[PDB]
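The next block holds one structure in the form of structure tokens; read it before the comments.
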Amino acid sequence: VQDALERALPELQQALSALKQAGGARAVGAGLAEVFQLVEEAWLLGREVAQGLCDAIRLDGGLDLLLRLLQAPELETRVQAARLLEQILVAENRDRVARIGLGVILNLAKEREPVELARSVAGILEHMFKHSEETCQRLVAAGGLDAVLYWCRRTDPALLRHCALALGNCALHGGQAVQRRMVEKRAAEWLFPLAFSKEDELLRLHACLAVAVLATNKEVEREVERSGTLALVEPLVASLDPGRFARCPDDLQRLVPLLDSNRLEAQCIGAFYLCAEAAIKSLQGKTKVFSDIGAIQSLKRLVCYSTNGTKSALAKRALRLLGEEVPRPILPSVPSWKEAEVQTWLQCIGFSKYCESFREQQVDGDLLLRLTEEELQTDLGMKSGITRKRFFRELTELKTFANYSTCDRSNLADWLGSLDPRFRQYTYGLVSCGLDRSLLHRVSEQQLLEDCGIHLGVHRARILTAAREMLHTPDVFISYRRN
Amino acid sequence: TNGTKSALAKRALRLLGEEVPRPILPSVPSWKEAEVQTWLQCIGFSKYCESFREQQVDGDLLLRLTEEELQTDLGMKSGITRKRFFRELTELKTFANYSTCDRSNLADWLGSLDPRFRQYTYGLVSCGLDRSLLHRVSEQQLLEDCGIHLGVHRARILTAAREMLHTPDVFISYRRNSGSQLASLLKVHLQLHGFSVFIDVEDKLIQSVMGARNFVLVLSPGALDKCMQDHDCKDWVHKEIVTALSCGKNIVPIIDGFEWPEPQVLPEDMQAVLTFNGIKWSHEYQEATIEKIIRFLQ
Ligand SMILES: O=P(O)(O)OC[C@H]1O[C@@H]([n+]2cccc(S)c2)[C@H](O)[C@@H]1O
């Protein structure tokens, strides 16, 4: 199964021996080109083949030789060395470059003019940003991010693709400080042209992934929206097809937060990526990765509470690609729910164990929407406090997405949402108490806690203060025939 | 958090007969069940891994775990064991990525108060509090909701909070393919310099041009080829040009790969605009070209 490696490792040996023994610039460049072509041919097969290639390169100290060729005054030797570097930056070699090879790449980032150097250092910076948080912070402190922005100012397709993927990788693996520094350097504004360029679909897809990952950081969503690059995410996702790019585990674990980001653009990007990855995995026999991560539950929750056609379609396609039953979307009129709707919501939220208990109690929309802790503990047999807290989190999520028009008279849900998007869950409690916009000026804390079910004191205080501060002969007659 | 320290620790563990632990993802609020399990084997609580799995504890439930839940639901009878688990949880909460939930960077404020105060960031966020809301928080609310059991920490947080807390300018006319890159670069550069520019993606077209303080059409290679001899006003770009001419806004065309069309083949409206001077676009000096455009602009 590895005879290719068996007769390719000696070829690596003579290639590196000739490259090291070469003293002329042209001979070194030819050796680097030979190694790069061999690596490309191995890649066209082979993940394990390339891993074996890079293991031998690291063991023989080839990357140190590439570093000192990057330090060499000759430009073309540098271009071949960086061509090899882009394709030899595997995880172990990435660790080696992080530990000793860093700092040399900043000197390349100082160079800006050549297109080949731009592309090569963009790829190298992409791989380095995929390494770890500390390396991302160090590169951001250096001129790597500025180099990425300058290359984004450029026009070359491959350079733009590598820059977009670098920004996506650094946003994914950077942390709070890295994203803050990126936005302070106007990362989304320079991401905008990459997504706007109609020449290549993959460039826009990567730029939109980077924008969505930045948007998942919701402490800077204001400036991200000020950039305005989030707008193009949804139309591009709608236009593009998962199958074409699919045909063309940690990454999935990082994409899952985009699914649970509660931001429409981020959710759409995550759904598109997960659908493509699910198609790729189902092309093979290995499909248990999504189940192990738990993205199936996220997809089911996305389908049940879907509000966008494109996102719902992508989630349904991703679920159908796997061996999971698609959940039928829930009717938003929760107060009007019958027993069957409550049951269906229960299988959607993965509480099929308690479906029979709910059926025996004959819980319907009103009883479910006014369910309390003690009723769950005693009547429904939900002994575990952690399970009860999970159920109440699911119920809060349901109450956020609910149609209260059958019960709300003063549109109090809109007022509660204006106060805070998470405050809308108390709309049904406030309505069942008989309260409306006019009546909230006289409500007390004790009444709220006892009747409206607002257990959190902070929410009660905010609602009370905000309510108190905000609240204070016909002309013509018709004479007509029967028909 | 340091590469050298992590490498040394991994080498030391590998020298012995101990499995190296995979580093934990700092985004604790976004943790799934598997991440909680992995943290459990890291902190040496493999006995309770099955109990955590049965309760299906995830990032949020773990990060908001309470004493009674551990005592009853998870079967952590020993108070000493519960205190050790809470010490480990505090250590985890100190090193956590709250960006998915923190909006006002309240973790930074809590850390500025005290490095050990950052553990309450998730509680304060889940309560809905931020920097602006902390001025009105009370002791009882903190104790009941935010989970700050230590009275000294509550008093310090309250006192410290109370003491500390108290018409687009330019419109872009571009072609579908040739003008897209140049339009994107122009708009982004103008926004970087403080110029508000509205670039779209008929009735809305007229209002968009009317609201534009200045009109800058992108004369991309073959930009006016479709607008050439367009006396029927079929092209939407033609509509934009005619509306801008009717409004008479400041027009500063940018020259790239195309020349001024002959007035005779063009309608008189765009015959008028052909007299305006254009600025050559340089790929070698894009920022310099934008600076020149701004210098010629207001
Ligand atoms: O997946 P990992 O090990 O984190 O990194 C991927 C590395 O493999 C190289 N590559 C992958 C595919 C095809 C070619 S030609 C090259 C990339 O340059 C990257 O450095």
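Throughout, chain A uses Swiss-Prot numbering, with the displayed residues spanning 61-105, 109-311, 324-547, 561-571 in order.
Every residue gets a Cβ built from N, Cα and C, even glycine.
Here is what Swiss-Prot says about this protein:
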- A:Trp103 to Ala: In WQH to A mutant: Increased NAD(+)-binding to ARM repeats, leading to decreased NAD(+) hydrolase activity; when associated with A-150 and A-190 (MUTAGEN)
- A:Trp103, A:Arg110, A:149-157, A:190-193: NAD(+) 1 binding site (BINDING)
- A:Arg110 to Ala: In RRK to A mutant: Slightly reduced NAD(+)-binding to ARM repeats; when associated with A-157 and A-193 (MUTAGEN)
- A:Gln150 to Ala: In WQH to A mutant: Increased NAD(+)-binding to ARM repeats, leading to decreased NAD(+) hydrolase activity; when associated with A-103 and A-190 (MUTAGEN)
- A:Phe259 to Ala: No effect on octamer formation. Shows increased NAD(+) hydrolase activity and ability to trigger axonal degeneration (MUTAGEN)
- A:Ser408 to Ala: Does not affect phosphorylation level (MUTAGEN)
- A:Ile461 to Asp: Reduced ability to form an octameric ring and promote axonal degeneration following injury (MUTAGEN)
- A:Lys464 to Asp: Reduced ability to form an octameric ring and promote axonal degeneration following injury (MUTAGEN)
- A:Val533 to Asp: Slightly reduced ability to form an octameric ring and promote axonal degeneration following injury (MUTAGEN)
- A:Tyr568 to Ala: Loss of NAD(+) hydrolase activity (MUTAGEN)
- A:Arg569 to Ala: Loss of NAD(+) hydrolase activity (MUTAGEN)
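Sequence features, as recorded in Swiss-Prot, placed on the structure.
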residue: A:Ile151; record: NAD(+) 1 binding site; DSSP (3 states): coil
residue: A:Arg157; record: NAD(+) 1 binding site; DSSP (3 states): helix
residue: A:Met191; record: NAD(+) 1 binding site; DSSP (3 states): helix
residue: A:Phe259; record: mutagenesis position; DSSP (3 states): helix
residue: A:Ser408; record: mutagenesis position; DSSP (3 states): coil
residue: A:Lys464; record: mutagenesis position; DSSP (3 states): helix
residue: A:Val533; record: mutagenesis position; DSSP (3 states): helix
residue: A:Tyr568; record: mutagenesis position; DSSP (3 states): coil
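A:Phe259 (mutagenesis position) sits 35 Å from A:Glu155 (NAD(+) 1 binding site), taking the CA atoms of both as reference points. DSSP assigns A:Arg110 (mutagenesis position) to a helix. When the Cα atoms are compared, A:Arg157 (NAD(+) 1 binding site) and A:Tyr568 (mutagenesis position) turn out to be 88 Å apart. Scoring each of the mutagenesis positions (A:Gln150, A:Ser408) by how many neighbouring Cβ atoms lie within 10 Å, the top position goes to A:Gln150.
Residue pair A:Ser408 (mutagenesis position) / A:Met191 (NAD(+) 1 binding site) shows a Cα separation of 50 Å. Listed recorded positions: A:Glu149, A:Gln150, A:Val153, A:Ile461. Those with a CB atom under 6 Å from ligand 1: A:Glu149, A:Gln150, A:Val153. For A:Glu149 (NAD(+) 1 binding site), other Cβ atoms within 10 Å of its Cβ number 18. Least packed by the Cβ count within 10 Å, out of the recorded positions A:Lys193, A:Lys464, A:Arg569, is A:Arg569.
Candidate mutagenesis positions A:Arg110, A:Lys464, A:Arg569 yield A:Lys464 as lying near chain B, with Cβ-Cβ distance under 8 angstroms. Of all the mutagenesis positions in the record (A:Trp103, A:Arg110, A:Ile461), the one with the smallest CA separation from A:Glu149 (NAD(+) 1 binding site) is A:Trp103. Fewest other C-beta atoms within 10 Å: among the recorded positions A:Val153, A:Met191, A:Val533, that description fits A:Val153. Looking only at other Cβ atoms within 10 Å, the busiest spot among the recorded positions A:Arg110, A:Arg157 turns out to be A:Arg157. One residue stands out among the mutagenesis positions A:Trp103, A:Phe259, A:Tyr568 for having the most other Cβ atoms within 10 Å of its Cβ: A:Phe259.
Between the C-alpha atoms of A:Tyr568 (mutagenesis position) and A:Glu155 (NAD(+) 1 binding site), the distance comes to 90 Å. Shown are the recorded positions A:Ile151, A:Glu155, A:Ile461; of these, the residue with the fewest other Cβ atoms within 10 Å is A:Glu155.
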